[PDB]
Amino acid sequence: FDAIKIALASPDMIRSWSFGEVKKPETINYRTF
Amino acid sequence: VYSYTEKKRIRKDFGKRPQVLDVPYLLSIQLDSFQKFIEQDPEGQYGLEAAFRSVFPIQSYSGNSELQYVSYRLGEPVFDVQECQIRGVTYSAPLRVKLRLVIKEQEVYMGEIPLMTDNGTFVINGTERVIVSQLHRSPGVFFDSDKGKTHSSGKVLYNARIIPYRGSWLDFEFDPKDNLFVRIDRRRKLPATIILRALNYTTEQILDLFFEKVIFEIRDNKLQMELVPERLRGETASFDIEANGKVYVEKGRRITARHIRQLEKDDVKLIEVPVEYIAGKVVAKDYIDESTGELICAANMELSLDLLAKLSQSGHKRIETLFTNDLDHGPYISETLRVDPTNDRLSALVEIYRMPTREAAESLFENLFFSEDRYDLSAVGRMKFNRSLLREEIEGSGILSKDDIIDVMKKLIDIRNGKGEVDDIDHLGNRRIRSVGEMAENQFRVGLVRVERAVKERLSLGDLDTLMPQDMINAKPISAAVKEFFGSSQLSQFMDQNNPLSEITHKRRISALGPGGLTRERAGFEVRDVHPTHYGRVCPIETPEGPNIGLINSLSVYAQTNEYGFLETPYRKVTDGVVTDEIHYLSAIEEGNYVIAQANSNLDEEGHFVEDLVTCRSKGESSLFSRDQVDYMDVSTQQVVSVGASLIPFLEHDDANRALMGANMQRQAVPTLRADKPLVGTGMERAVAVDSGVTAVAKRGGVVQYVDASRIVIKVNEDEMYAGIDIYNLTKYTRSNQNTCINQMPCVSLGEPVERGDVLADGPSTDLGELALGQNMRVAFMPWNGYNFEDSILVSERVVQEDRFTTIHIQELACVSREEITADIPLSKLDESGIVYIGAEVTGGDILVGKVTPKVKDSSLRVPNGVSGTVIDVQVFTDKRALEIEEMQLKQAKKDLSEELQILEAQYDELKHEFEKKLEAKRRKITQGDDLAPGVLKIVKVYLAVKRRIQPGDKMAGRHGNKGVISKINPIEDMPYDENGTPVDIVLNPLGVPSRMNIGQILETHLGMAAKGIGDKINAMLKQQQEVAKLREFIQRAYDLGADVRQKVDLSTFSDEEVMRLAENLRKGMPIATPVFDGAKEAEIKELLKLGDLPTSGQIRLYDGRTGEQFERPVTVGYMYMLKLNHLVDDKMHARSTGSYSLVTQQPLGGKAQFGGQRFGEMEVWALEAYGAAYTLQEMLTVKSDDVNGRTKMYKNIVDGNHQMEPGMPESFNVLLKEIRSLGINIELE
Amino acid sequence: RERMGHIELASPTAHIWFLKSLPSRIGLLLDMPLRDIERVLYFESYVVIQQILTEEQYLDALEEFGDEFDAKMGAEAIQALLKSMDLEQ
Amino acid sequence: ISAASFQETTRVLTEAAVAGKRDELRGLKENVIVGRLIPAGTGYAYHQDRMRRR
Amino acid sequence: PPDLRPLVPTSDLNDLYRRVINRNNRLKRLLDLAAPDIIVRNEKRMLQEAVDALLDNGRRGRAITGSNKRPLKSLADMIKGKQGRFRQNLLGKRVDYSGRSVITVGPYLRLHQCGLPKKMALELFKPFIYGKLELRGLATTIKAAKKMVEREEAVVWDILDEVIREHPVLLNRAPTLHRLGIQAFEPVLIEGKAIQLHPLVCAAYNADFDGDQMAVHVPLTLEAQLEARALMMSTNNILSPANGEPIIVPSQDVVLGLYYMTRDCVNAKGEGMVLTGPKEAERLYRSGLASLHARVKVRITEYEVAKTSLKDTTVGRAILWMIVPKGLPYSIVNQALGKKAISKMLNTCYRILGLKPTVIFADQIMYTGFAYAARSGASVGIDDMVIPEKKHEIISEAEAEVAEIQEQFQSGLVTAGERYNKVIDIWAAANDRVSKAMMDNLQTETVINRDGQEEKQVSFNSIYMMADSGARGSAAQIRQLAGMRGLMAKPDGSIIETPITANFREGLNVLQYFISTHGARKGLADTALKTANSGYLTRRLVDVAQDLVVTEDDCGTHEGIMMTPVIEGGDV
DNA sequence: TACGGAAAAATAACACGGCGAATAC
DNA sequence: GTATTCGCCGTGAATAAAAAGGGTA
RNA sequence: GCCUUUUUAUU
Ligand SMILES: [Mg+2]
């Protein structure tokens, strides 16, 4: 790379970075890891 | 006249002036502050009863049920002191309170407080940690000022701070606009009208209370003003003031002070005044017309020609207004009345609510200052509230009353105009001490109001059918509020207990850090410096320089904590120029008023001063006063020094720049396995060991029957007994807090009688009651072929041979088994149980405790490299290793109780059966389930020790601050050697004395050369086996030198076998005590050098080691006291090539336990790019840490033999790339 | 370590870095200072889709100018106002 | 990148997102954070050949 | 990503992420059941506050705190400040193949060398051992090569000395507020786990051997090892980047060994004898028949070509001529050779002789200045300096001079401000009178009969040898040592009226040591607090000037500034 | 097995420049 | 329109060791 | 396998 461009995050650019959608507030299970 | 433990190693005091008062209890700010906290006193001033009587009785809102309180009781703890230091259980007895349910009593237990041992510390989680005192801001009125260029902008500023014990801070700050603004909790500043209008005060009631009132009278002219005799001081007017045809004040000219006294004899209450002088003033009074009732003028408005014409049609002859002046009465209060938006009472409370209804705004200000639960002032908080305002009494209510706000505003105008002085925060009277029992009173009261809000909600749904007090109060917030303060908090400091000097100085440590005090990194510059009011109370020497200097400072030897909290030191009262035997504790406020003379003054047999003009101080600065004008005198020469600074000899000869560095390193000396006494010390050295709890101090005196290193018994005498004998279990080779050994060796022989104040067994780094922080080596202040470019130390091989500085470090390797104890991995150090046995010589990198996971993979722990040594004991508690301690403590209980009962035998069946049931009572307290962390079944702790051998890299220094490390292990043949043959043990750089005024380390070296030379002659007279009477005359002649020694011992009182055993401790050298400012002079050491075979000169000629030639310049050899520090090279060396990386970012770890990845830092990137090291800086932050795809390709390249670096994408920047991409900011690479 | 995730919020949310900065990026676009641009965000005031009206002025606005203009609160009204204004205009 | 490491990362990153500010890989604090060759050493000769390539 | 906020057997960020998704899921639960307007405006505000607390902390209505009263770390708290990525994880990345231990003197090793420990450098060069084992064929794998290192047999150390024979190793102090904080070295294997940092670069590090524990680093690849030898080596770091004076200055001990040699004494052993050359003075002194300082005539051979003259040169200065290179002149050697004098001696060797005879010359200064300091015997003691007889009369006069000034204030002759400036006037004049009376008792005090008249010559006290040389003591530091320390300052800034009348040799008083700490603890609180300001000034100065790189050879502009030295003072 | 966030906390309360916002003249 | 004070906000060195704490019923 | 606070300590 030769340059780094910084701008505002588009609603389509944020979904382009993410491969999936998270719906659960709990991080992991309480019983097992 | 001397004790039994002092006859073996009697030490000569070199003090010219005798100490008329002995040293008090060093832990008086810790024990006696906490001793009043435990017992149930009837008064509620000091102790836990102040916390109970303030909360109780708990009365619910319309619940018609009250919770009455009568008494509280502390039972015995479930474990002793020795069990909590290895297990992890908090040393805390159950605290039970009797609570009465009235419109039914039970001694209900709510929470546990950590009890204080004889050492003065607490055991929370198996470690010895003690809360420390606080040099915070005292509750009361504080007048501050910031002159110069700090927030001045060309004008002086005066801010008045009223701070409580707890609640909301109240501040009254000025401005460059000259308007008093009130500040609450450092928020947006409000005008000073609405803070006075909230006290049910009208507009006219503010001006007459803060200003003077002048009377006016209407006549045939326009208006007349009554002259006030207290208003002409500093009054410049362009017109002339006349009175009945007599001209007193000239028009357009500044009058002198002659017209003030001339006007006082002819007081006239009426003069003539023009109409333009009154128009510049304010009226400050509302008036109501009699015809229609309309307001003529508003409140606080300036007069004019039209407003003065309305006074004739109104009909009032008397006009009540003020007088403006620039030096007498500041008009800044009247100018604030045009700044505030509102002037009503109800509309001012809603501004405090914004600081918006009417009921919530009224109840907020009543709960801010007028209520006793939120705002509170104790007897010390009202003492400073009354002393700063010059009130009559000192006792008062905790709330801010209606008359207390107007009294601080009168004093604010006095310090503005110059009538009153401004206070300072560095004054010791302005620094209250939140001690051990004072902070435990408040933090238990934090839990007492967390359960007060719990019962205010539970009593609403209660049926009140004679409810039990157990389910009313809950045990969770009362116990956790004490454990959060005594555990993870700013005041619960990690007490370092490698040597007993650090055990005592941590008790006498005054740390301003905390929730009530200011922190270290954000402190101002003025609080770090020492004020001249630190004389006798707080030492200026013991401050841990670095990030926190000035906030943490040690308390002095004779300083005591008052019941209020202010610091006092005892002074000798001088009556008619004669000092008396009694003492008087005076605080820092009474120090400035009294004329207290200095201790360093020659006194006669009666008590008079030999000089007409003696040195003295009044406000702390140096001055000169007579012997009759002084009021008090310092009781001893150890006033301004602490217990850590007093052990440094010749502190008058030592620099204050280096003694600040000297006593900080003295609080971290490691205990040597052989304790050699200081050859040059202080009389305080005998007092640190007898006051420390880690050194075994006998409670009852008498002869001994069985002296062992495990335990010592003492046959109690007929007068000391009340029966039986006492036992003292000595802690042998236990783990301290800093991974350092603690062992208690005995010092008395068999059949040796001791008194109550004597020592039966010296602690770690102690011998025969004298604190031995290090060892006296033959220090030669000379360079030797290098190795002394700086203040580092060149040491002998003799020091390595005879173990003169090798210490023991006992490290803890805990094993969390969430996980079987069996060591079935998919050795010789195990006893077929998975646990290492006692005494195995382990090596760094083997298995220690086997712990496999149920799946079978091995995920157990191992010993790190560099700490290879033997194991002291493996404490297994909650399977074959667990029952070994359970039978060892059973045999220890069968050795403690069987020895107790067999003494009183030489009826009998009842006295034998009562110890059998006490054995099973001690058995039940051991085999029971220990309280551990939830989730595990048992935890095993390995007390792994390692003999830290002296080597190049160990930090060693004296008590004066000769900071350095060991250069190399220089052999005994290479060191310089005197004419008698003995080589030096330490070769030291003599180039510190040009840098700092460190001649006191040479006064110790010259006195150590004299003390060893006398001890060499005693060793010479013992090898030749001379007479006992001729040996007595040499010791009697040796203890008689000096001008006027305060001991004046007599060897004729010592027995023939007593003086023969005296020379055994005198064989290694002569113990010599010298005070810090009443020390030996330059002529007294040269006179002491005339006694020995060595000459009078401090430097003597000697040959070189590797050369064999005599020096043309003689060097100063001697037995200077040196001590090994805690910073050792075995623990402060960490090397990592590859290891485990961090999980947040792909980077190495910190600490030697985490394999030791060295952090570069932002300061070292700029030093690397300064030379132009582009290929090295690109390696230093990518190949080492960031390039995960690169550091494995590099690790396959170095083992191949090719030193080639590839350019890669750093993943540490990809850590940064995801952090910005996790926000709403787009960032990409091109 | 490289793959990320996203959440679909029921209401739009204003960015706190662009809000509390000096100067405010949201405040300079809507030509408002810091004090009133946070009152509509934390649901104390309302803006139209400009002028700032409080909660007690919203009950009279629907019966007087309710058919001419529509007002909302929160960052949904901020996003609708930034969708209404143009960069070149 | 060089301005966000000094101070005001909550402010100067908002100043650069609303304004573009695509830096041309010049500066020493930037090349340290992005992790490549420094243009103030022998990497200046690498940067001299990099301008010859571009 | 989940590796960016990893769970551990509970973090400070994943619990903050639970505050946002709980608010995000509750707003999805309000849309399907047609929630009223009152409850959806409060739920959207706490949803907006959850994102306001996630992306930032400290800029909101109230900063969110944890359960243990600490402020919770947001996404902004882990990107800014010292705990952010920019300072802790992008500028402060931890470094593998790099250790840290205390530093030592190490006088036997050369300037380009230092001392690395045996078990420490084996743990730092652990893949370098594995590379040489697979090259020769002792262990041609990676598993059994780890067993050969951890067994510590005899064949591991012979492999190790080949790797560290000429490998550059970066010695690095943990505070580097200077360019010379990172210097490379070519270490040798020693015992003891401490590094032997060179004494000639000890003044360049600005860090004495006071037990300071500091880092160490190595370059792995060959393009980074040449950066350490050509730029970061201690051999070509003679001159400081700040000034024209060299940063390699003899500070305490090697200059003390040079100062005892370069001295002149009458009635010495072997006074007034001829010597064939400078090398014969080593024969003259090691046999012990002649002293180190004796007025003799030695033959020397000076270069720029060789000239020879018989000038007045003592025995100790004749040891220096075998140490200096050929082209170094004699006129810089003939003085007393103090620390301020030999700063130009190292500078003139860099100027006309070159760097190649400078490294051998600087190492042989350190070899001669250390070995002859053992033969010197320059020490500190109560018999070395002496309280002058004029000091007890000056203090008795100054205590009698403040008696009549105090009596004039009681009668009303002077004011409060005129009296306060007069006491400091008569004490600083007494402090300067006792400074010169103590100086002559250290300059021309001890005399020896040189077979005739008693002549006045320079005293051989070891305190004055450390004072005239300027090595570790200045003119004011020995003033505080043997004489009174003078006027001490108050914590606010004013001066104590009555200064310390006594001195450190016979000890101070209780109040005299207490007012001595009013400038000593104040100056140490000044030292420990300005390093937090100068450390912040170090970051503020580099971060604005890091963009400025030299890029052109010649531009062609004649614009510039006018240069004028300091003229406003009295002396230049 | 649930919600994570609010109001009270009988909270903790610094200092030297700086940038923008809300007033007096 | 022009300052002007102030609320809040940027910063307050660097580096090694130990301790608890890691949500509350 | 860690991380963050707090305390002690070092330069
Ligand atoms: Mg140092």
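Sequential numbering from 1, following the chain as shown.
The header says electron microscopy, 3.6 Å.
Including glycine, each Cβ sits where the backbone N, Cα and C put it.
A mutagenesis experiment is reported in Swiss-Prot for this position, B:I541 to S (Swiss-Prot position 561), and the note states: Resistant to antibiotics salinamide A and B. Note: B:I541 (mutagenesis position) has non-local neighbours B:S554, B:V641, B:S642, B:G644, B:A645, B:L651, B:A656, B:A659, B:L660, B:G662, B:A663, i.e. same-chain residues 6+ apart with C-beta under 8 A of its own C-beta.
Listed in Swiss-Prot as a mutagenesis experiment, B:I549 to S (Swiss-Prot position 569) is described as follows: Resistant to antibiotics salinamide A and B. Around the Cβ of B:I549 (mutagenesis position), 22 further Cβ atoms fall within 10 Å across all displayed protein chains.
B:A645 to E (Swiss-Prot position 665) appears in Swiss-Prot as a published mutagenesis result, with the remark: Resistant to antibiotics salinamide A and B. Taking the Cβ of B:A645 (mutagenesis position) as centre and 10 Å as the limit, one finds 28 other Cβ atoms among all the protein chains shown.
Under DSSP, B:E790 (mutagenesis position) is assigned to coil, being neither helix nor strand in the three-state scheme. Record note (Swiss-Prot), mutagenesis B:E790 to K (Swiss-Prot position 813): Disrupts the enzyme's active center. The unchanged residue is displayed.
B:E790 (mutagenesis position) sits 25 Å from B:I549 (mutagenesis position), counting Cα to Cα. A 10 Å cutoff on Cβ-Cβ distances gives B:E790 (mutagenesis position) a total of 27 other Cβ atoms nearby, all chains included.
Among the mutagenesis positions B:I541, B:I549, B:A645, B:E790, none has a Cβ sitting under 8 Å from a Cβ of chain D.
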